[PDB]
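To keep things clear, I will list the structure first and then write my remarks on it.
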Amino acid sequence: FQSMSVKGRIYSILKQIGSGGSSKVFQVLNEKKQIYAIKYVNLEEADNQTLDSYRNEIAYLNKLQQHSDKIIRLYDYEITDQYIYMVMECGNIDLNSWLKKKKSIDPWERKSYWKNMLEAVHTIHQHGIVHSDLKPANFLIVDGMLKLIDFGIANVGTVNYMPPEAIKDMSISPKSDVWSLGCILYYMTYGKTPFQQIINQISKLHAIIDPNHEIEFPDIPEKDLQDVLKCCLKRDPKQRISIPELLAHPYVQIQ
Ligand SMILES: CN1CCN(c2ccc(C(=O)Nc3cc(-c4ccncc4)c[nH]c3=O)cc2)CC1
């Protein structure tokens with residue numbers, strides 16, 4: 001219940017949405033009582049690699065504004081040696097909170113949300129970005145439309161959406177994002193994530209890598225949706241469907 005100034009404009013704090021490590025997200029109001037969301041980043045103890053992660057994200061978020069309206073709007077930012085203030089658009093709820101709350105999920109709504117996600121992820125891919133950590137939390141609902149809020153660039157954690165090739169990478173391509181998007185859609189379809197059954201985290205990782213671990217796809221009145229899920233959840237990235245291929249899929253094109 002204080003106020004902040006961003007590029008000579010005063011914003012009164014309505015409420016705090018999020019709290020990260022060195023960051024805070026607020027629902028704020030301008031002089032004309034218009035709502036915005038302000039991301040505040042305290043830089044006081046951030047390292048060179050951390051500052052560069054924050055600078056890269058702001059540059060990408062600022063460039064990608066113009067390429068899609070499925071990417072969160074960034075009106076303005078203030079960047080000093082001490083802080084970051086990002087003036088952005090306000091959404092009603094994130095997809096994770098929305099999915100946890102929603103008992104039933106309408107096929108028309110699911111399909112529209114899938115399309116929204118494919119467009120956002122496709123845009124970041126066209127600019128050489130692979131998010132690599134997609135989960136419902138990265139999507140905000142803003143006037144019935146899902147928007148991507150994060151690019152995976154800046155640095156509870158859920159191993160439930162991790163691609164099999166990301167686990168193998170110990171001794172990551174656009175296909176990695178296809179696996180994660182497929183998990184979100186599997187959740188929106190069957191009410192759960194593919195490897196949510198495995199309560200233990202150690203064995204959950206073995207399951208994603210195990211080719212003989214059959215993922216269940218119970219029959220749906222939407223057979224097109226069933227193929228999307230079977231194509232996204234292919235353990236071999238080489239055999240996994242691509243985003244340009246998903247945009248031409250009958251599930252997205254045929255109503
Ligand atoms: C019961 N429900 C009520 C609704 N509720 C939420 C949860 C999250 C957000 C949110 O993150 N909002 C925003 C987040 C961001 C953002 C955050 C991080 N990086 C970039 C942009 C930008 N604009 C926003 O409006 C807004 C509302 C959860 C509990």
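Numbers here mean position along the shown chain, with the first residue as 1.
For all residues, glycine too, the Cβ spot is worked out from N, Cα and C.
Look at Swiss-Prot and you will find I17, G18, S19, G20, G21, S22, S23, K24, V25, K39 tagged as ATP binding site, backed by sequence analysis. Taken residue by residue with DSSP, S23 (ATP binding site) is part of a strand.
Residue environment of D133 (active site, proton acceptor) contains 20 other Cβ atoms, counted within 10 Å of its Cβ in all protein chains. According to its DSSP assignment, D133 (active site, proton acceptor) is coil. As annotated by Swiss-Prot, active site, proton acceptor applies to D133.
Here Swiss-Prot notes a mutagenesis experiment, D150 to A (Swiss-Prot position 664), with the remark: Loss of kinase activity. Within its own chain, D150 (mutagenesis position) has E57, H131, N138 as residues 6 or more apart in sequence whose C-beta sits under 8 angstroms from its own.
A coil conformation is recorded for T158 (mutagenesis position) in the three-state DSSP classification, outside any helix or strand. For the mutagenesis result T158 to A (Swiss-Prot position 686), the note given in Swiss-Prot is Loss of kinase activity.
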Number of Cβ atoms other than its own within 10 Å, given for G21 (ATP binding site):
10
Span of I17, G18, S19, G20, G21, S22, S23, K24, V25, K39 around ATP - largest C-alpha separation, Å:
14
If you draw a 10 Å sphere on the Cβ of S23 (ATP binding site), how many other Cβ atoms land inside?
15
Work out how many Å separate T158 (mutagenesis position) and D133 (active site, proton acceptor) at their Cα atoms, rounded off.
9
In DSSP terms, helix, strand or coil for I17 (ATP binding site)?
strand
Close-lying binding-site residues around ligand 1 among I17, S23, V25, where CB distance stays under 6 Å:
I17, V25
